[PDB]
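Below you'll find the structure, written out as structure tokens, and then a few comments.
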Amino acid sequence: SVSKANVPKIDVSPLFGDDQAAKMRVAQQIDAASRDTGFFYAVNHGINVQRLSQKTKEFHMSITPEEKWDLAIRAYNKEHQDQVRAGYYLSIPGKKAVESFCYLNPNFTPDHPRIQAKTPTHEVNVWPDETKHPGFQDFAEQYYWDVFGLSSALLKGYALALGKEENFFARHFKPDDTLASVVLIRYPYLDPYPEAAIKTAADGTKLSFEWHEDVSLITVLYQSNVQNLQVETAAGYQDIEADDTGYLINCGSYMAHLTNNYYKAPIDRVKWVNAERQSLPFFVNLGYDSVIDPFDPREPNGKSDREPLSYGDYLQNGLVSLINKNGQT
Ligand SMILES: CC(C)[C@@H](NC(=O)[C@H](CS)NC(=O)CCC[C@H](N)C(=O)O)C(=O)O
Ligand SMILES: [Fe+3]
């Protein structure tokens, strides 16, 4: 038997406004969720998620094999050695069901000094032909900034929750340097569904993606209305119920580092479900040189002996290790 996770719905709208006590009441709810199962649904977030889902489906269902090779990351196309993050992540019929498209900060262009300096984790996005995918790039770039704005407000809530001033995290989250990414993931319906694309957990559960901690400060996730996620608790995995109107929020392992594990990065996994669905995460990453001084809210002096960690090193190592442990997606 599998129980169900408590995932509170938090009205985050005060985080966009100037009612400081209302913001504190949101922060309390974020604190409580972060200390419990680690997840909450952000509601009243102001993003048109119906349009996000519609435009994403139109892209996934119209892109051709030729276009996927043309956009493929280096793991699938040796000609594209600069594409470690951004681009298309191909399915392998018979073996791998999932496929996805990842893009980064649209401000990463050839003019950007991090591109000029060839700093790891910075890449120029690749896009399909506009005439073949009318409106897609424009939608996707505007979405990046829409979800950036939501995430900046959520980071104010997390800062207040931890007893800090509201800009404690958000001051490091900036359009000119953020390493944040959007991933547009398609999980297909397949008949028959090949067993090679299905993993078996230690507890027997059939999975599409194994347990992991998120590589992020926080993760801001939209999913279509098909239940699939489970969060690890001490008493076992618990089902996270779906909600295609809201965003599922949780802390990543950078938050766990800087709070001395006071806000843990929850472990989740993806159950296998034979259903056509979407998983559209926004990974809230800081700048390459961002360093937040660690602290311990449990200690009266807030002191932590954990070393400050540069976000760029954290991200480079984390993305590599996640591929090594859980496979190339
Ligand atoms: C909802 C999640 C479990 C989703 N999985 C994911 O997004 C998994 C686990 S957090 N994330 C990743 O693989 C990291 C992608 C990082 C991205 N290419 C980048 O360069 O920034 C899924 O639906 O599988
Ligand atoms: Fe996760």
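Shown for chain A, in order and in Swiss-Prot numbering: 3-331.
This entry, so its header tells us, was determined using X-ray crystallography, 1.4 Å.
Note that Cβ sites are derived from N, Cα and C of the backbone, with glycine treated the same way.
These come from Swiss-Prot:
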BINDING   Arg87, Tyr91, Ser183, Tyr189, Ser281  isopenicillin N binding site
BINDING   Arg279  2-oxoglutarate binding site
MUTAGEN   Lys98 to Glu  Strongly reduced the catalytic activity
MUTAGEN   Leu223 to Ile or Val  Strongly reduced the catalytic activity
MUTAGEN   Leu231 to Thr  Abolishes the catalytic activity
MUTAGEN   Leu231 to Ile or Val  Strongly reduced the catalytic activity
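Here the features listed in Swiss-Prot are painted onto the structure.
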| residue | record | DSSP class |
| --- | --- | --- |
| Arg87 | isopenicillin N binding site | coil |
| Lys98 | mutagenesis position | strand |
| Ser183 | isopenicillin N binding site | strand |
| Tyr189 | isopenicillin N binding site | strand |
| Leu223 | mutagenesis position | strand |
| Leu231 | mutagenesis position | strand |
| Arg279 | 2-oxoglutarate binding site | strand |
My understanding is the cutoff is Cβ-Cβ under 8 Å with a sequence separation of 6 or more in the same chain; which residues meet that for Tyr91 (isopenicillin N binding site)?
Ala74, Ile75, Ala77, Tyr78, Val100, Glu101, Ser102, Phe103, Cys104, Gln330, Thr331
Cβ neighbour count (within 10 Å, all chains shown) around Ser183 (isopenicillin N binding site):
24
Between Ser281 (isopenicillin N binding site) and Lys98 (mutagenesis position), find the distance joining the two CA atoms and give it rounded to the nearest Å.
16
Other than its own, how many Cβ atoms are within 10 Å of the Cβ belonging to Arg87 (isopenicillin N binding site)?
20
May I ask which of the recorded positions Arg87, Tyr91, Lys98, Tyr189, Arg279 have a CB within less than 6 Å of any atom of ligand 1, listed in sequence order?
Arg87
Please list residues from the chain of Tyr189 (isopenicillin N binding site) whose Cβ is under 8 angstroms from its Cβ, counting only those at least six apart in sequence.
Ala99, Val100, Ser210, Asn230, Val275, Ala277, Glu278, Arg279, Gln280, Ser281
